[PDB]
Number of protein chains: 4
Amino acid sequence: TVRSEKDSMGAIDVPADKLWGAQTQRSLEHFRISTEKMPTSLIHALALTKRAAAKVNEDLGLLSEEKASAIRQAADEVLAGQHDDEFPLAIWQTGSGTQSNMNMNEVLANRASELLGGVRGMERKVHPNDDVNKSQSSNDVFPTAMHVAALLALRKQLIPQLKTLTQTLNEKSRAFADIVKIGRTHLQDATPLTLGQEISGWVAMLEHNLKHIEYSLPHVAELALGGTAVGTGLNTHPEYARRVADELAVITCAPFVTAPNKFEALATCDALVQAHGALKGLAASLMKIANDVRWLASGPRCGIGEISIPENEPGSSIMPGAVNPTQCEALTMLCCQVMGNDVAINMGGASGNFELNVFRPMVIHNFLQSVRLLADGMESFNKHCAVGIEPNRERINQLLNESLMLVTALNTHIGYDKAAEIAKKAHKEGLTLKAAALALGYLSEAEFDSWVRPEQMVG
Amino acid sequence: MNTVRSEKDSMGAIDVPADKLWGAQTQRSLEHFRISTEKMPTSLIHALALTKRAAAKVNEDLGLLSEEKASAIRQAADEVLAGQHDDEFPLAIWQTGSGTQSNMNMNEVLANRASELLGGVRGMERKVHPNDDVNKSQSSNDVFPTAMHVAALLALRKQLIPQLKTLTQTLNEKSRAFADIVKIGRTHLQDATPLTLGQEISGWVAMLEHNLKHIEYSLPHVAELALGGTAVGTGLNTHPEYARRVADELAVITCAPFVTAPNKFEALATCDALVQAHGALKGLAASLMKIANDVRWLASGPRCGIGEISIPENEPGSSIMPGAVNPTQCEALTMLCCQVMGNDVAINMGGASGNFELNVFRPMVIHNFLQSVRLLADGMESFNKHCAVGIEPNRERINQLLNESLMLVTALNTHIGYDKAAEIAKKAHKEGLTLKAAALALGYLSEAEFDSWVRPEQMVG
Amino acid sequence: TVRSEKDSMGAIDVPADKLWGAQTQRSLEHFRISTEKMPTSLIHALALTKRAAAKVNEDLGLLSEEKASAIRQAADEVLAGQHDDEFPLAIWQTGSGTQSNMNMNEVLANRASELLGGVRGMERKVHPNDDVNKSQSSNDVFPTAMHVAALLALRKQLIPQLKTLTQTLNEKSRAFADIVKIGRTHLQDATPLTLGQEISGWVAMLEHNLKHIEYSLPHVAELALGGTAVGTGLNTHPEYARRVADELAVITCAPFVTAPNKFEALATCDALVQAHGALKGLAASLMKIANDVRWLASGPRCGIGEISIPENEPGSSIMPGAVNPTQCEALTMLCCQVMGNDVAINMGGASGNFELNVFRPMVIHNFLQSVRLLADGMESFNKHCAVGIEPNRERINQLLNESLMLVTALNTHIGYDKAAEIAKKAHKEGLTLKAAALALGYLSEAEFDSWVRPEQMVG
Amino acid sequence: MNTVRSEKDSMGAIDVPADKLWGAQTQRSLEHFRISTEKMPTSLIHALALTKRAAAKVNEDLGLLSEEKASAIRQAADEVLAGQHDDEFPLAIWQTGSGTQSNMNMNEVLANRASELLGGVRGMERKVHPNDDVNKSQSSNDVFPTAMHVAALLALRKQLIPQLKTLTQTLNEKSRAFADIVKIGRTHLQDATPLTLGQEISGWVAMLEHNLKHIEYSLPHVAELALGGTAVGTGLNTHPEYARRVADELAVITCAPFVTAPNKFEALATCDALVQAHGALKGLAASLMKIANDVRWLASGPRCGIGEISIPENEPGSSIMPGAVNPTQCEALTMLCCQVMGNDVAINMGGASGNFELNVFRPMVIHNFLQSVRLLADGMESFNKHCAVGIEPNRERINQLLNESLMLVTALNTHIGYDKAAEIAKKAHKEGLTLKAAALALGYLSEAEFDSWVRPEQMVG
């Protein structure tokens, strides 16, 4: 049921059916804080880092081919989802991520030993420190895994979903390009614009956010691996840092490079503080877009009601006709989450000392959460709401034509004085602009229909 | 003035403007921290003057300071409190993190002025001395935290709480006046079961009442004063009765319940009382944001929003937006509520960042804290007098929305059954009809029955 | 493998081996955002709310005894941990928590039907809406569960751990009450104080935080249940709101009361915004305490080194003698998390509209996380670090006696002028105060040992 | 002055001070928003004046405004830019959320002054008109966002970036000067493998270089101007060339790459460019916090801290703390870095809170943004000149710590083997000895061998 595993402090019992070792077991017993664990993206990035390190150590003649191949095979098993229950450690561990580094070293060593015909435990044929951690330090491995996970998540999840949502809204903007509606400034009725123009604002916001996110990628692509314990690379081959970045770039198909200054790479989380700045920008943009959608869809009768959205879940049986904007609610909630995550990241990033920033598990927990929230939130909002946005054309026209705002089209025909008189009379007596104008005898009905053309008021 | 006076400290001599009352340490801080434009607020300057006035009084009681000097220092401090010396305090927020330089600013101004009041002169021939007299029995480490708490407690008691009570009373009056006005409910921004406008406003009132209690709970900790802990909290180099006596004297002259801090190490090493008190202020900011947003959304119009209430129109609108009334008080209030949220983060970071015997993020913490108090107090005052006292229902619009909604259909359930009531609401929604038109079209009731049965005043409890 | 469950929108396939129904299934398919789910504390609070509602509905003659008992029995199974996999829904759902309310209604109805000899699915004998949700709305149920979970977590986890940590530090303060050490202000050497006095500051901070947290409890104890959809309580028995708060108080042994204003209770998360203000205060205090501990323990040779802390995990094999302050790192990280969580909560709490705040799942996700982090963090820091803090007496004395700070004891014997001269000479020439004083001939060695008594300098 | 002048707007007449140049709309805002003390910063006032100067120039080019009036408006705007009218802009940050009232403040001051420049008078008999002339072709909705971006881009280009470059150069010089000084590393606050002081400082340099790139990436979006979108973004009621022409004119007169925003709806409905640019500023704040903390911890002492570097002593220390040098520049800098973090939250909330065609959180957003720029620019300037240029190593203390540590023991591995080296380090740690004393006590090497083998200059790469 248990086996005895050892580290420099002594022996400790580990579950027989688990692949980790003594240091993982100590962390599991001493850091029992809350429920947040390393996310799968980060575990995979740690496995990729070890896979690349083993390949380079073999190329340099520092690690035998049979050991290096077995380590890479064990790492591929982690990436293939075969070992999710072998990583039991909390986010709230040592601030360098040493314990999760050792978790990977121990699981990979014990599994690689089995792949070479050996066993797990202290009789193993592959060793967590001398083999799996060769040429490495927790201090440079963990920030490498942080940047690998972050860059891949941005490239493979967030950016595709952002592009997909932008395309949907761009199609809606073109489809609704001719639909004139009332403007709203300060929440008050205002000069008209088209529904397509209003949506084009959302599109332009999402296009700008994509650029800002792309600008953050080169710094995240810089990897600490090869700085070792304090940034000097003491005890490493001079080609190791470049070689391992190159190998990570090959196996991930992403443009990883070695960090030109390893002291900055170890002492800070600056690349992620900056990249998260772009994500909180996206959260502010998505909050505004989601709010416009739910306010424009508010109703069915006592709100704005200019657009309809898909109804995907049963409504309340006592609220007839109501369609709750549930995707908008999930999206606005996660946008608040991203804003809070930014503060946590900023505090951790500001708090490095000397050669090492030791707020790393918390920083990456927040960063990767924000990426999941924004990527999955954009996917959900796109599929279940944005693709189905439709205008309520009769309601749009009713609001526009019963407003006071079309009165400006009369200025050039009867003068601003009488046009203002028409608007004040309509407002005071609760009439339409046309009715007030006819009551005053300032024009005929034919003149009003010829002069007041909303389609000529949106240029 | 171009002409200078040479002032001295332990570092040497430095030129100060001849027409100013400060000394060498103020001048060095002025010259070395040319960072942005934020200076100590008047409330903090006054709190420092009160602290020196009380310290001089107690030093006289204890036989440590002559009556002549103590009276002159008191008179100089009273001139500061009367607004006669605002331009004698030129230092930035972004100075030493203990606020020592502003402590020395007060010591130097009071000493130079007290010297003049005794028939002497300002400068190095002065008869009253900034360190030996005005700072007697004190440390920057215990004076600046004391002034922080004096300024904070007085601002909460004299500005914020009275304005909170006034706005609460106004909204309570409105809730009573509008207690019988039934309106449509809104949940998720969608039409919902009715409630009265008075009931909705009663929620705003209850929020402000709860906020008052939370703010009151934070006052006892702010009332604890560091004065007497001296440099590191031990009280070394002060009379054993000084801490209690000076807190008592501050309580007498301010009419506020100041007490000496029971643990001077917590008092010097942290800003915890202000971190906690600001937590209650960000709670108030979240409540005011919601109230202000309800008001501006309910007033939105004139024709393409909600329009259930009207608000006073205080500044001319845009000539090209006929009939629009921008909710400008609501905008100022929502903006300052965002500011309070940001201020809370800055305070939390400073409060989390003490080391060993002293927190040295103090000017920044008090800058943010006193700003939030000014914003919330003056914002509630302005919103009350320029908006809240004049909120009025638009009764015809309220009834139009209610009567054209689908939500009154539940009143039919007991009369014709849920199945036929649901059928009426579905037909009305699908065909764009009122409930009455749909019910009549199906032949399920008469017009008189609809008018007798569908009574919103019976649907609000 | 599947069964067909129905709601007002139609039929949907649900796993045959699961107890939820149609609305849970729709949420599971439409809100696939990230990995955060309702925490167990909130699921239990939802079950307690349904258990209390069923009891009161039975007391009022609105629900049959056999149905009410079966619902309570099913709820007890949830509380006993038998159904954790029956609650699959994301935090990032509808902002009122309707979907999790329906998750509980459906699981309890299907299970209670089995307890009455029936089956799960559409032939069930107990019904999610007409039975399990009787007299209730998602709008008042979810904020009730939020406050039940929050108050119980504060009372049963956070406050006990805060008291335990305070007691440990109080014992350390008394044990070290006579150990004089150098003060530090601005990070510079300063007037002496005892190690016990310095620790007494930490104790007083924790005592103050307890009071602030206690002040927040009465508002959290106010429950929305009985306000129904908009706060008016339309369609409820007039005794229901008081009766259900009373029943929750009985079954939880906590002082729950009905909210005196149901409009405030539905339209805001104000009680939790305020209570979280006290938690971020605690986070700022714990950050400072944890930083003092790790700085005081820094070394082994090139830091401060005035205290030792337990070494619970093996150190780095290339950093001989180093003991990383790993509990301090976990604690400082989670304190940053609480600060970020406060921002997310504040944004959600500021964002109510009209009759309902629909940021609720996000608010409670953050609030309950902060409670777990602070409670478990205090437990971990206490057990694995604080209980083992010990002074390094020789190092403390070396720093104190080699400093310049004891020179003030000479003022009353030789005058401030010569005492200042001694300190400047020692500083300039790198001597001890005693050596500089003897070189100047200002006293004898016997006089220095009689006059310079650190034990007389801490009052 | 007590005497008043009656000024009029569409709401009626209101008294303004006779000695002031503003008009009715300014006076109403002044009277109705008595909230705290924060006003528009001078940078924003100047940006508004530049916007009006460019608008008048283009209106003249297009034949819409007489040469006489356009020249007078330009002259009045140049007086504002020259600092002659700072007391003509009395309005609070906490005003209408569009900044309309400050737009009108500029329109009224420029019109009244331009009238005087044409031989007329201020007041209702003026020859130049605030709305018809000074605001011609414009809206508050497009003017205030334009001034926000003009002020922000110029402050980043002219103040922040030059000070960032200067501090970076200073630290690069220090890193080169100290490239050969080996010191103890510190990870987790524990003694660690050595590196040079130059290498450690090179990390600070690389941080500041990366921050410069991030800030530069944010500039193109801030350079996009809303002017020409008019009330809702459509450009209704403006010449089709106005948007491009005014952006071009602003680019000429400021020597900055302003362009018209390609989507005016995004430009009016959001503050997204400033949300994103402030993200880069909070990154810089986190970097500067770390650098400032390294400096003050490395300078801590004089005898009971680290003490590896010395910093300039600029203000006299406490008389009771002999030898202490408080790192006051580091304290001001760490405080302002906390402020930037809080400012970011306030900006994010305002930026997330637009509705429909207009974001009306603008005064608050720009108040915070321009404050962060002043704080970071002036803070880097002050830290550089009063601290960074004078950082020096304490070479004997650096060597003392290094030689008394356990960390040099790895240099023995190749000479005596890992097992005996580990034994030496364990004995030294357990018994309180230097590595050399422990190695000699065990008889594993001679003193000459230790001195020849343990070479820190070979342990830093």
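Along the chain as shown, residues are numbered 1 onward.
Placed from the backbone N, Cα and C atoms, the Cβ positions cover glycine too.
Here is what Swiss-Prot records for this protein:
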MUTAGEN   D:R126 to A  10-fold decrease of fumarase activity
MUTAGEN   D:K127 to D  No effect
MUTAGEN   D:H129 to N  No effect on fumarase activity and essentially same conformation compared to the wild-type, but appears to dramatically reduce binding of ligands at the B-site
MUTAGEN   D:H188 to N  200-fold decrease of fumarase activity
ACT_SITE  D:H188  active site, proton donor/acceptor
MUTAGEN   D:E315 to Q  There is essentially no effect on the affinity values for both S-malate and fumarate. In contrast, the catalytic efficiency values have been lowered by 10-fold in both directions
ACT_SITE  D:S318  active site
List of the recorded positions D:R126, D:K127, D:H129, D:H188, D:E315, D:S318 facing chain A, defined by a Cβ pair under 8 Å: D:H188
D:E315 (mutagenesis position) to D:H188 (mutagenesis position) - Cα separation in whole Å: 33
Sites among the mutagenesis positions D:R126, D:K127, D:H129, D:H188, D:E315 close to chain C [C-beta, under 8 Å]: D:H188
Of D:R126, D:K127, D:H129, D:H188, D:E315, chain B-adjacent mutagenesis positions (C-beta under 8 angstroms): D:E315
D:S318 (active site) and D:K127 (mutagenesis position), Cα-Cα, nearest whole angstrom: 63
Cα proximity to D:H188 (mutagenesis position), best match among recorded positions D:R126, D:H129, D:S318: D:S318
Neighbourhood of D:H129 (mutagenesis position), C-beta criterion under 8 angstroms, separation at least six: D:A111
Spatial neighbours, same chain, of D:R126 (mutagenesis position) - Cβ under 8 Å, 6+ residues apart: D:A111, D:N112, D:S115, D:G120
Lowest local Cβ density among D:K127, D:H188, which the record lists as mutagenesis positions, within 10 Å: D:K127
Candidate with the highest Cβ count within 10 Å, taken from the recorded positions D:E315, D:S318: D:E315
Structural state of D:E315 (mutagenesis position), classified by DSSP into three states: coil
